[PDB]
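K.L.:
Here you go, one structure.
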Amino acid sequence: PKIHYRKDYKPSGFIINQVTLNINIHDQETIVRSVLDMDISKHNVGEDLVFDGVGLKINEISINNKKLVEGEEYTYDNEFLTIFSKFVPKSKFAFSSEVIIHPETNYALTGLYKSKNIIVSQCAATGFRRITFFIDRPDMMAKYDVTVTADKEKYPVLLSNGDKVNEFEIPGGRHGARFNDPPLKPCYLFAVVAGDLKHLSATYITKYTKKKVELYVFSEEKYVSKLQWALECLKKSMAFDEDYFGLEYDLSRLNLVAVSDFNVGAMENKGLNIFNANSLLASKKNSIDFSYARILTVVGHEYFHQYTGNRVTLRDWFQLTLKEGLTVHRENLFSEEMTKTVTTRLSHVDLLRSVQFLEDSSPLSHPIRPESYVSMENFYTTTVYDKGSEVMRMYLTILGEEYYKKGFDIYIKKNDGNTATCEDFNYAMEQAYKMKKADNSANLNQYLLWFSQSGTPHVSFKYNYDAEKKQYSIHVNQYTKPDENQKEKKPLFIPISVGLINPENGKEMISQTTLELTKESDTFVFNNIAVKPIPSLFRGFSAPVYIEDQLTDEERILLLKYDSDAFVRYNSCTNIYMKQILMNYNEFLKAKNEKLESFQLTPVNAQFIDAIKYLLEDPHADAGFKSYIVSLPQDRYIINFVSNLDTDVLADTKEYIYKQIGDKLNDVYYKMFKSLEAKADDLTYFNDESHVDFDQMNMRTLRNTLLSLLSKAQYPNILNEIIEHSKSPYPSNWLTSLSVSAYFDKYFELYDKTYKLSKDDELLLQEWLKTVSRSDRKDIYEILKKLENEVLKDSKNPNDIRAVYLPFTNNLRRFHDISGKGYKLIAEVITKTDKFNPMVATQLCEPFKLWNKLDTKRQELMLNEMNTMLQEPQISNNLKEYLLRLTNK
Ligand SMILES: [Mg+2]
Ligand SMILES: [Mg+2]
Ligand SMILES: [Mg+2]
Ligand SMILES: [Zn+2]
């Protein structure tokens, strides 16, 4: 297993100037002919010419139109094509090859593969080498001339990068299309699509140069009517990058294509973006509400790659966070602007502090720029993407809007036409930092630690107020736990957006202020503070850290009620919950360990429950925010604060706290569920697929959250509401009616009802699968068996497999069953999946990421299943590397 090291980067001894591709698709094989116009680079030292080439069947290879002989002049081991340097010319030359590949049986969904009735490529690192021979690394820039031929009846629509310069007929009912793409690009931005695609189209006119841009969104014929929202989202994306960043689309056409089989969300190939169907297709009748924000962010994301990707490429894959973190950051700015709901930012923080914090405190912990990798595909992680995005976002927080845009422009201009690194972006931002500080000696050298240092920093506070001096002090401390990546952790540049709330009236006491913590500790003093304030810390979640506010619950309640920052209100609520959770957990644990016949639990803070009631009953308050405050923190957020987590005890803890709050608020919950109906379920624009109301969807989120709370609490006659809810036109609603019906005898009745509603839409059925999979049922294991036998079967569709199993793994009581039954089940699925799709198999390992955080028994059970998976003879390199790092072996 070869390990690639970041510090070992060296430019190739070769150059690939021109790529000329002929891709001939047939019924049971695809023939690929390729001519590479190559040269010797200045870094060449007479080494062998080595191409990446995975799973290629060689018909012939040549240098300068002369066939190479195997064994004497070259060797190929199904992974690397080695051509002995004596047969490699010392000047310009042409390498040519003809290989056979088989997209029909490419179930790994990387390289060229068949998804239902569409042939599509997926090259983003390591993929292009599965189509033909290449020096498959992002610093190898080349020009592309691509011809695609296929059966005209099966594949009338042919797409690739650049301009379609020729279309022609071929004997045998075949046809061809030539695409020439003159600008240099890396091979991971290459793409080809073939199929019976239908489209929606539109024309977009750019802001400044007035260039008309053709916009096409593609899908199979059956779901072509589900393309409208994506088209609108694409329009929004282009406008935003124009309005915010001043950037126009460079080409005359942009294609979006949905395919049913896809490992991730999407890919951003130049002028041709390719999407997981679940992230491009939606309709009001056939999609849950979540799809609309999903399509918005993903379409936006892949579009924001276009301008930067056109000018600035990654030097190497260790720089992945530079393009992914930055693009997710741009995607998030976009989404917040488009949704105009505080829950957009809250949802990204919620994901980071659950999933990414878990990752960063696990043995899989890595910095956003890793020092090494075995399988590049294994580092498309929430750390690289989402912590990466937060690191990118901190630049904006530090610099402010005006100087951030200045820094961004410097980045593009300085690095236009070349490859770049994380250091290049930091340098550009440093120039803006100098300008802002009016100080040419200012620098962001320390900031680089955000790229190199793994682990989540802990930030804690102490306060002092001098009533006579009107003087307020915030003492801050930062600390990152040592891990297997760095022995000694260094202090980071931590930007702390703060406000000061007057507890007497809820007013702001100081202007916008961002504290710059650059040391292990510092004391920030504020003069002319007329009264002892309550600090509002890390507004907007201004740094990706553990926040320890050291406030009382009284102070936290006041922030929750009166603070202006949505995140700090949300965090204060979170902190109140966590204090309660840790307290009741330990009480439950102690009772269990000592086998007590009787014991006490500390009740939920009465004033806290009062505050929740207050917010819930406020008409001017946000429905989405309301849904957060009545929900306990994510289990994966909680587990970061508990050693040897007994999942049963946590389940008991959560149940007690929900019951405590419900005993007081259930009538308020029921009242709101009824009063919210009219606005939440309004059908006025149900058949207008361009009309998306994010506030309204949040009202539905609130209703469905309340309905779940009332169902679990067995509220009197709530089953009546549940049944009527099942009749709603909105899938978010009637799928909710299924999962909340779990506590009733009507479950399998609604099981069958909602299945029939879902079965005729591929994506909708997958949402139904998720709902069933997540259903709080005691017979969930039998139910999963039913799904396998009756619905899933031997599907190799990642959307199908993930939908059936992943939500189940969040079942705190059932997945973590003490017999290890759940661990065994998922391991079997992982091993089964790894046979045809290593990446998705690695995805299905996610439950095990917390293995060393559980109680000793469950650690043992999980560890056994992982070692069992590790012992599989046919285990992939992806899965092997992942499990080896996770098990610290
Ligand atoms: Mg092959
Ligand atoms: Mg969907
Ligand atoms: Mg980019
Ligand atoms: Zn991306």
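Chain A is numbered as in Swiss-Prot; the shown residues are, in order, 196-1084.
Looks like X-ray crystallography, 2.0 Å, at least that's what the header says.
For all residues, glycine too, the Cβ spot is worked out from N, Cα and C.
So Swiss-Prot has the following annotated:
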type: ACT_SITE; residues: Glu497; note: active site, proton acceptor
type: BINDING; residues: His496, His500, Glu519; note: Zn(2+) binding site
type: MUTAGEN; residues: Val459 to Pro; note: Severely affects substrate specificity. No effect on Zn(2+) binding
K.L.:
So if I draw a 10 Å sphere around the Cβ of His500 (Zn(2+) binding site), how many other Cβ atoms end up inside it?
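P.N.:
Neighbour count, Cβ to Cβ under the 10 Å cut-off: 22.
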K.L.:
Beyond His496, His500, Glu519, what residues of that chain have CB atoms within 8 A of the centre of the Zn(2+) site's CB atoms?
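P.N.:
For the Zn(2+) site the neighbour list reads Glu463, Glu497, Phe499, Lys518, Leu521, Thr522, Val523, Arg525, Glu526.
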K.L.:
To the nearest Å, how far is the Cα of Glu497 (active site, proton acceptor) from the Cα of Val459 (mutagenesis position)?
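P.N.:
Per the Cα atoms, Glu497 (active site, proton acceptor) and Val459 (mutagenesis position) stand 12 Å apart.
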K.L.:
Kindly point out which of the recorded positions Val459, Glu497, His500 have a C-beta less than 6 Å from some atom of ligand 3.
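P.N.:
What lies within reach of ligand 3, judged by Cβ under 6 Å, is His500.
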K.L.:
For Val459 (mutagenesis position), what residues in its own chain, 6 or more apart in sequence, show a Cβ-Cβ distance under 8 Å?
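P.N.:
Long-range Cβ contacts: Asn471, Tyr575.
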K.L.:
Can you count the other CB atoms that lie within 10 A of the CB of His496 (Zn(2+) binding site)?
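P.N.:
Its Cβ shell of radius 10 Å holds 24 other Cβ atoms.
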K.L.:
Does anything in the same chain, at least 6 positions from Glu519 (Zn(2+) binding site), have a Cβ under 8 Å from its Cβ, and if so what?
P.N.:
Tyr575, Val579, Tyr580, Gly583
K.L.:
For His496 (Zn(2+) binding site), just give me the three-state DSSP call.
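P.N.:
Where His496 (Zn(2+) binding site) sits, the three-state DSSP reduction gives helix.
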K.L.:
Would you mind checking how many other C-beta atoms are within 10 angstroms of the C-beta on the residue listed as 'active site, proton acceptor'?
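P.N.:
Looking across every protein chain shown, the total is 27.
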K.L.:
In three-state terms from DSSP, label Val459 (mutagenesis position) for me.
P.N.:
coil
